[PDB]
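Asks: Before I ask anything, let me first share the structure, which is written out below as C-alpha cells.
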4 protein chains.
Amino acid sequence: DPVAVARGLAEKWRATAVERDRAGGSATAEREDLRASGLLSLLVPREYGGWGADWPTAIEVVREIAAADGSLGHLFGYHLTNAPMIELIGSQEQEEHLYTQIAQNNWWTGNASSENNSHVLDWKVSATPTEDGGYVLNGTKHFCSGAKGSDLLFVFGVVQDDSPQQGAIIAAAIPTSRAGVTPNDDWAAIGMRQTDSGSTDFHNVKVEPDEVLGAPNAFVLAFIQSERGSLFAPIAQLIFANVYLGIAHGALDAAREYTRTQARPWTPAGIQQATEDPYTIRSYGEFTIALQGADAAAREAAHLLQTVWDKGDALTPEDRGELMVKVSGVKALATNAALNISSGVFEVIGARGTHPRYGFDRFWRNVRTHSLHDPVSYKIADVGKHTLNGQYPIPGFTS
Amino acid sequence: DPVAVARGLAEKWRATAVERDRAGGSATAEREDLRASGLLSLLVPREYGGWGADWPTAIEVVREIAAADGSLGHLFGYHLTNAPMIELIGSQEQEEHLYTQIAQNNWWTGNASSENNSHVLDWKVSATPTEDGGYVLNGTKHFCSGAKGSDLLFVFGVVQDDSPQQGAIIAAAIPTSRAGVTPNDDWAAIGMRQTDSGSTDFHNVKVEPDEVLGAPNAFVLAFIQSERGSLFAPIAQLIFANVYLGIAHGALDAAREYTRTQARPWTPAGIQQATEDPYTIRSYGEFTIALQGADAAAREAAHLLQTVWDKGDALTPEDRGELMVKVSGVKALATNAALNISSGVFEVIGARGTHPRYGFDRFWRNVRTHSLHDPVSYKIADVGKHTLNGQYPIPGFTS
Amino acid sequence: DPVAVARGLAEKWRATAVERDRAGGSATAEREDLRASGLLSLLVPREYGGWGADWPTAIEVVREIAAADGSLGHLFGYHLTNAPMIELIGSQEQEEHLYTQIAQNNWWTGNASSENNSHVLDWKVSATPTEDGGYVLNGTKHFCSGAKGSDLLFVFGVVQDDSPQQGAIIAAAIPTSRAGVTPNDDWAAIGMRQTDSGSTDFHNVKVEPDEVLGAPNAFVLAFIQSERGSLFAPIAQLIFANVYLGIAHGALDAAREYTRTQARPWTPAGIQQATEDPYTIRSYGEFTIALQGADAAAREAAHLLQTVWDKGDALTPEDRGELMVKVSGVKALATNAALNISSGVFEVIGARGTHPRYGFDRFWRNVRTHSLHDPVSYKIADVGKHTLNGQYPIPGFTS
Amino acid sequence: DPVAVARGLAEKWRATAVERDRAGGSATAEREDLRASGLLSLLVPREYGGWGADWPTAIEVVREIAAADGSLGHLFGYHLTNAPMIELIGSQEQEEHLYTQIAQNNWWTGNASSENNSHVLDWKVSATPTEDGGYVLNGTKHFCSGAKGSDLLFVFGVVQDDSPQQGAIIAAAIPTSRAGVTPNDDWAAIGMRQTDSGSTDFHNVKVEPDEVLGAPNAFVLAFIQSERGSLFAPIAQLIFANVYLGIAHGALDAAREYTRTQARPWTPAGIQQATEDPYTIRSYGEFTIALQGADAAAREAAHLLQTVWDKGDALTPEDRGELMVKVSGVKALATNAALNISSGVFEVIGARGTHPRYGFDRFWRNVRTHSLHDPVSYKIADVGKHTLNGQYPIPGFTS
C-alpha cells in the first residue's frame, strides 16, 4: 500500500519540517528516504518491476507527501511525470529498457525540459545533430526540476542550426552523470526552498541516437494533433494542483492542532475556550468547505485522466480538451483554496503562532511560490472559453 | 432512464418557465406532466411497482428538473423525501401497503411535518389520542411543502395533552382528501413561487391506528440514538443543495445562450465580439469553476448517503454524523455558488437582459428564497465544530 | 437645507415603496412631490432662481432619495446631470435663459441623448439641417431617461446626411411637448421599474437655431480635447455610483429594522435573541464596513469633482483624467458593495422576509438592473491602466 | 514638512530593506536616522520644543515609513502613541516636564504596558507600593513594543498585593536605563522582524511618586467613564490600520515597478507586453480600488480623531464610541486589503519575483504578523453591534 508508506515517511519528515524549510538547500536525507521506500517506481508498470499504480493512487501519494512537505511533494510529483514521457513519445524498446532501469535501480528522474515562456529559437539549450544520428547539447537550462540529485535526466534541446531540422524540439533521457552535464546548486526562493529548481549547464553533452525520445519535434507534433503526448500538460497540471491541496491540508491540520493545544481564547470577548469561539469555528468551517469542493473536483479529474490514459492512442482531441478544461478548473480551485487557507489559518492561530519555531508561514510561502509557475488567470480564461464558446485549450506544456 | 425522462419534461417546461414564474400560483399542468411521467415513484423499490432508483440517480433527476424550474425541482425533491420516512420509522406492513399505493396510483406525496424552529409544546398542530389507538389532529401547519395538490399527506402532531404521551411527536401518513384537512392556496414569496408552501388547517382530522408511523415520538427517539430515522436531515438537506445547484446550472446555461446570441460587445473598449471579451470569458470561467467544485462535492456526498443507506439498521452514530458533516459542506458550497452565479450572470448578460420577458432574475429569486429555509451559517459552524473539535451535529430536522 | 427636504420626501415615499415597485409604471405623484419641493433647481445657480448647491450637497440629496427609492434616485440624479450640459457646451445666453426657465417653472428635465454603444452613423435619431440654421429630428431613441414626464428634453441627433456636417452630433434642449415628440410608456425591467426609461419617437421635430447647444459635434470636440464638456461622464458616473450606495443603505436599514423587530433566533443553535447571534452580528459588521469604505471614496471623489468643476475652462486633461479614474473606482466600489449587501441582507432577515409584502428584493433588483448601464469590468480596467501604465480613460459618454 | 523628511528617510532605507528583513535583529542604524530626523517629537506640542503636528499629519508620516519598512512604521507609530498617554492620564506638571525631555533629548519612547488578553490579577508585572508613595515593579512583561532601544519606558504594573489598592493598574514613565529593567533581545517572528517586540524583565525596579501617571487604576477609571484616557485604543488601532495601509502601498508600488521593468508577458496567450495583459491590468485595478476605499476611510477616521481630541475633557461617551466604531471599520478594511494585496501582488510579478533578493514576501509577512495583535473578527463584530443594536464597544486597550 503506497499511500501507507507515504504516511510513514510523512511522520518521519514532520519532526524536521521547520528546520529544513529554514535551512533550504537540498533535502538529501529525505530524498534517500524516498528512494529507500521504493516509491520512485510507483507509476512504472509491475511487469518492469514497478508498482503499476493508477493515477488516482499516485496522486494520493503525492498529496500525502505534499502535506508533510511542499518541496518534497513537488520533487516527487514532478519525478512521477517524467517517465510517462517515455510511454508518450518514446519507442516500445526505450520503454522496456528505461522503465526497467528506473524500477530496478530506484532512480530519481529529473527535468531540464520545457522553457514554457520562450519561443523555441530563443531556448537556451541547443541540440546540434551528429552524423551518428545523436545530438550534442549546449547552454544553460535556467529553470529545472530535480536535476540536481537525479540519476536519469529528461532534457529538451532545440535545433538552432540552420539544419533542415531547425526549430525542432529534441527530447532525450540521458544519465545526469554524463560528462558536460552540471546541475548547479543554484536554487533560491521564498518558498519551495528544497525543490532543487536551479539551473543546469550543458557542455558538449552527447545524446546517443537511442537516447532520443521519438522523432525530432515529436512533442510539438503530438500537441498539434492532440495525440497521446498531449497528455503531458493535463498530467503535470493535475499533479501541481494536488501538491497545493496537500499543502492546504498540511496548513489546516497544523492550525487545528495548534488551536486545540496552544491557542488562547479572546477573554475581552468573554470567550473561555478557543475551540468554542464562534468565529474560530466559522473560519475552520470555511477552510474545510473550500477544500471539500476543491478535493472532490481533483478526484473527479483524476478518474477522468485515468479514463483518457486507458484509451491509449484512440483518444480524441475532444477527450484531451475536455480533460484539460477539467484540470484547468482544479488548478484554479486548488490555487485559490491553498492560498486562502495558508494565509487565513493565522487568524485562528493567534500572535504566538508567528514564532519562527512553528514555521507556520511555510505552507503559504510554498503555495505562493509554485502557484506562479504558470498564470492561474489563463487557467480560468481557458475554462471560460470552453464554457462560453466550446473552445479547447491550445495544447502546449502548460495547457 | 429516469434522467432522460426529466430532460424531456425540462424541455417542455422551458417554454413556459418565465410566464409561470410571473403568474405564481400552483403549477397544475406541470405537476400532471410529472405524474404522467411515472417519476413520482422513482425511489419506490421495483418490487412495489417503483423504479427502485439509487440516491445518486434520484438526485440527478432532481437536478434536471431544478435547472428548468426551481419550484418544480423543490416540489419533486421534497416529495421524494416523504415516502422514505415510511421505511425509516414505519412498520414493514405500512411499508408494503404505502409504497404500493404510491407507485400504483402515481401519488403526489405532501408534507405538513416539522416545525424546525419551534419547541414541540408550541407546535400549532395537536395530536389528541383516541381510544381506538389513533389520534385527532387540530390546528394550522403554517409552513408546508406540497400539501396542496397531494394525495398522501405526511403530518406531525404533538400530544399537547397532559397525556402520559405529552410532547411526543406523532407521525402519520393520511389521505389529503380526508375530512378536516384544508391545504390553503396561501403561498406568497419573491421566489419558489410555485412550490405550494402555504398553510394547511386541520380540523378534528382522524388518524387511524395503522396510519400512525412508528411509536409515539419515534422520530425524536431515532435522532437521539442516531438510528436509521436520523437519515432524514442528511437526505432533505442534500436534496436542497442539489436543487440550488440545478438552479445555478439553469442560470448559467441561460446566460451563456444569451451571451452567444443577444449580448453586445462593449465597443468603447474596442471589443468586437461579446464572446471574446476577456472579462466576460474570465467570469464564465469563475462560474464554471465554482460549480465544478460544488457539484463534485455533492456527488461524493450522494455516494456516501447511498453507502450509509445500504447499511440499514447497522449504521453507527459516526456514519450518520460524518454523512451530515459532508452534507452540511455541500449545502454551504451550493448556497454560495448558486447565489453568486445567479446574480453574477447579469454582468455578462448586459442591460437588455433585464427585460421581464427573459425572467433572468428568477434563478436568483428562487435560490435566494429557499436558501433561507435553515441558516447556512450553522451548516458552516457544524462543519467547523467537526474539523476543529471532532463534534457531530445534534440530529434534528435540519441537522 | 435641501438634504432635510429630501429626508422629508423619503419619509413620505416609504409608505408606498413596496406597492409602487410592484405596480411599476410612472411614479407620477412622487415626481410631483419632487417638483413641489423645489429640488429640481438644486444645481441651478442662485442668481437664476436655483439653490446653487455644490456637488457634494447635490449628491447627498440624490443619496437620500435613492435610499427611499432607487427609481426616483435615478430619475432625479439623471435630471441633475442635464442642465450642467448647458453650462458645458451651451452659450452664455442659452445658459441664462434655460437655467431661469427651469428654476422659475420647476421643470423636470429629461434625456434622449447618448447611444453609448453605437457608432454615430448608426444612431437611430437623425438631425437634418434646415436653412434657417436649425434641424429636424427623425427616428426613435430607444433608451431614454425620464423623457416621459419631462418639460425640457435634451436630445442628440446625428447629421446622417452627406451634409458637410455628416457624423456631427447635434445637441439640443427642446420642450418635450413640441409636436412630433412622443415619449412612449415603453419601459419594462426587473428593477428601476419607475425610471421611465422607454423609447421616444421623433417625427419631423423642429429644433430652432437657438435651441442648438454649441457648434455641431461640440460634445465630441470637448472629449477629444478634455475641455469642460468632458466633465459629463465623471458627473453622470459619480451620480450613478451614489444611487447604488443610497440603495445599499436603504437595504441595510430595512434589514436591520426587520432583524430587530421581526427576525427570530435560530433556536437549534441555542440562540435566544436574533440581535445576539454572532454570525448575524458579523454579517452586519461586513455590510457596514463595505459601505464605510465605498462611501468615504465617493465623498472624496465628490470633493475632487468640485475642485475640477471650479477650475472652469482652465482644467487640464490630467485634471479630468485623474477625476475620471477616481470616479471609476467609486463606480466599482459602489456596484460591488450594493450588489453584495442587497443580496446578503436576506441571510440576516430569514425565510419570512421573503414575503412580497416586504418587497425586500427590490433593492437588489434596482441595483442589479442599473449596474448594467455600462460594464463595471471596464471601470476596473480603466483604474488598472492608470495605476500600471499612467493611462487615462478615453473621454466619452461613460468614461 | 515632516512628511517630506519621512520620504527622505524612506529613500535611504529602501536600499537596505531586503537585507534588514532577512537579518532581523534591531534596526539600530535606522532608529538613529529617525532620532536624527527630529521626527520622534512629531506629536509633542511646539511649546515644549516638538512639532505640534495634528493626527492626520502624524498618520501620513507613519504611512510613509510603513511603506518603506513595516517594522519601522510599527516602531515609530507605537512610539507616537506613548507620550499622549501623559496628556491623557498624567498631571499638567508631568506633561510639561516629560514632553520637554522627549523633545529636547530626541528620546525614543518604549512600551511595556498592557497585557491585552490577561486578567489584571494574572498580569506578570506586579507593582508593590512603597511608603514614599512610589512602587517597585517585579516580573517579566512578555510582549513589549520598542522597549529595547528606548530612553523613556511606559510601564504598567498591577498591585497584586492584598493592598487596599489590589487589582489597580499602575502606569509609570521611567528611564529604560533604571536599574532592574532588562529589555531582552528576545523577539522572533516571521514578520515585523525589527520591531523589538520581545520581553522585558523587571527586578525591584523603583518607580518614584512623580513617575506614576495619574491615580492608581486611572486607566481603568478613564475607560469605564469614557473620559479622555479612553482615547487610547482608538489612537493605537488607527496607527496600526495605517501601518497596514502603508505596507499595502509599499507592496503595490514594488509590484508595479517590477511589472514594468522585469515581468515577462505570457507568450502562449499571445501577449507581447506584460503591462498590456488584460488580467494583469484588472488585478492592478482591484488592488488600487481596495486601497482607495480603505485609505479614504482611514483619512475620515483621522479627522474624526482630531475633532474628538480637540474637545479635550468635554468629549462624550458617544463621541468616543462613534470614533472607536469608525476606527474598528478602518482596522478591518486595512487588514483585509493589505493581506489581499500583499499576497495577490505575486500573481502579476511572476515566478522570477520569488527570488529572495527581491524580498517580495516581506510585505505579506509583515501584515500577516501584526494583523494578529488583536482579532479582526471582533473589530468586525463591534461594527455590527453598533449598526444593528446601537451598542458601543466596551472601552479597553484594544476596543
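Residue numbering in chain D adheres to Swiss-Prot, whereby the residues present occupy positions 19-417 in order.
Cβ atoms are placed via backbone N, Cα and C, with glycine included.
Here's the feature list from Swiss-Prot:
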- D:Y96, D:129-134, D:159-163, D:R282, D:369-370, D:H391: FMN binding site (BINDING)
- D:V261 to F: In dszC1; decreased activity on DBT, strain can also use 5-MBT, improved activity against benzothiophene, does not act on octyl sulfide (MUTAGEN)
- D:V261 to C: Decreased activity on DBT (MUTAGEN)
- D:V261 to I, L, M or T: Wild-type activity on DBT (MUTAGEN)
- D:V261 to A or Y: Considerable decrease of activity on DBT (MUTAGEN)
- D:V261 to D, E, G, H, K, N, P, Q, R, S or W: Loss of activity on DBT (MUTAGEN)
Asks: Cα-Cα, whole number of Å: D:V261 (mutagenesis position) versus D:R370 (FMN binding site)?
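Replies: That comes out at 28 Å between the alpha carbons.
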Asks: Translate the DSSP assignment of D:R370 (FMN binding site) into the three-state scheme.
Replies: helix
Asks: Cβ distance under 8 Å to D:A130 (FMN binding site), same chain, sequence separation 6 or more: which residues?
Replies: D:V143, D:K159, D:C162, D:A165, D:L171, D:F172, D:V173, D:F174, D:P201, D:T218, D:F220
Asks: Report, in sequence order, every one of the binding-site residues (D:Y96, D:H160, D:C162, D:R282) having a CB within less than 8 angstroms of a CB belonging to chain A; if no such residue exists, report 'none'.
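Replies: Near chain A: D:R282.
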Asks: For the binding-site residues listed here (D:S132, D:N134), which one has the lowest count of neighbouring CB atoms within 10 Å of its own CB?
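Replies: Sparsest of the binding-site residues D:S132, D:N134 by Cβ contacts within 10 Å: D:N134.
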Asks: Which three-state DSSP class does D:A130 (FMN binding site) fall into?
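Replies: The residue in question, D:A130 (FMN binding site), is strand (DSSP, three-state).
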Asks: Would you mind checking how many other C-beta atoms are within 10 angstroms of the C-beta on D:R370 (FMN binding site)?
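Replies: 15, counting other Cβ atoms within 10 Å of D:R370 (FMN binding site).
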Asks: Measure the Cβ-based neighbour count of D:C162 (FMN binding site), defined as the other Cβ atoms within 10 Å of its Cβ.
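Replies: Its Cβ has 27 other Cβ atoms within 10 Å.
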Asks: How many other Cβ atoms are found within 10 Å of the Cβ atom of D:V261 (mutagenesis position), counting all protein chains shown?
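Replies: Result for D:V261 (mutagenesis position): 32 other Cβ atoms within 10 Å.
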Asks: Near D:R282 (FMN binding site), which residues of its own chain have a C-beta under 8 A away, given they sit six or more steps off in sequence?
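Replies: Once residues fewer than 6 apart are set aside, D:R282 (FMN binding site) is near D:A292, D:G368, D:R370.
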Asks: If you count the other Cβ atoms within 10 Å of each Cβ, which of the binding-site residues D:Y96, D:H160 comes out on top?
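Replies: Answer returned by the neighbour count: D:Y96.
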Asks: Where does D:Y96 (FMN binding site) sit by DSSP, helix, strand or coil?
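Replies: Note: D:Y96 (FMN binding site) is helical by DSSP.
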Asks: According to DSSP, collapsed to three classes, what secondary structure does D:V261 (mutagenesis position) have?
Replies: helix
